[PDB]
Amino acid sequence: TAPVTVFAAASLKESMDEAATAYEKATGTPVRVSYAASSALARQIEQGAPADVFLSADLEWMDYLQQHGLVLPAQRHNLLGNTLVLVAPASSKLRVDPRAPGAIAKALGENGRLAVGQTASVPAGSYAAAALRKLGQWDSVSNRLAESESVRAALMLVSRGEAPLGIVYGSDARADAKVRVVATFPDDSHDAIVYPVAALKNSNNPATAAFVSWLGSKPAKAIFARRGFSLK
Ligand code: MOO
């Protein structure tokens, strides 16, 4: 059986891995998941990578595929939500109020950088930049970013203590005890973090829609819920 090829936002690593396994247990159909920034995956799909299912960490990259005729609106829907958090290495004693003018910048110390997803394209980066701008803190850190290929690459910098602070999703923090949540960004400091899922129009896999539909079922939802995602 040809596996269902799922391209999933980096932040979906453990949950979609668990989901892939559970789906195959239930149906006998293997699921092969590729993770990267949602931007990277969407671009790869647009350029003809043979994916069956796409899950983005934001609306924009799903819109991107839709506008290119690769996703039909009927075959897309919102699945998950998240929060945006400021994290530090687990052993860090930093206390930071993201609303306080210059507090994020000061917490970077003399030469530290703020680990973020690449802000122009990586959903976690663009949510972070939106939050930082909304809170008036962007200029104080915009030359002090450690822009990373995905939210999980950002998380890894913080886990290693190579960035004293980073901006990741709540679920990322839950996924890595080597970081700690210093603060949660106000929900209204950025667009709602929403993960749309879609069957790709060009998919020939007989299980593509089945897999997407299955993500709505209790045990599939429970994976994401256990892992700290909200359910749409
Ligand atoms: O597409 Mo991500 O889960 O913001 O790196």
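Sequence positions for chain A are given in Swiss-Prot numbering; the residues included correspond to 26-257, in order.
Per the header: X-ray crystallography, 1.5 Å.
Placement of Cβ uses the backbone N, Cα and C atoms for every residue, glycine included.
Cβ neighbours of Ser63 (molybdate binding site) (same chain, under 8 Å, six or more residues apart in sequence): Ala34, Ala35, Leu80, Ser81, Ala82, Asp83, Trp86, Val147, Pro148. Residues or ranges marked as molybdate binding site by Swiss-Prot: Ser36, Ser63, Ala149, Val176, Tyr194.
In the three-state DSSP assignment, the secondary structure recorded for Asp83 (mutagenesis position) is coil. Experimental mutagenesis is annotated in Swiss-Prot for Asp83 to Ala, with the remark: Abolishes an important salt bridge in the molybdate-binding pocket resulting in loss of molybdate-binding.
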- Just checking: which of the recorded positions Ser36, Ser63, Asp83, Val176 have a C-beta under 6 Å from ligand 1? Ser36, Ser63, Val176
- Message: What whole-number value in Å do you get for the largest C-alpha pair distance within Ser36, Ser63, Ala149, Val176, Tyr194, the residues recorded as binding molybdate?
- Response: 14
- Note on the structure: Same chain, |i - j| six or more, Cβ under 8 Å of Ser36 (molybdate binding site); the result in sequence order is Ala82, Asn107, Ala149, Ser175, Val176, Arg177, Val193, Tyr194, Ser196, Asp197
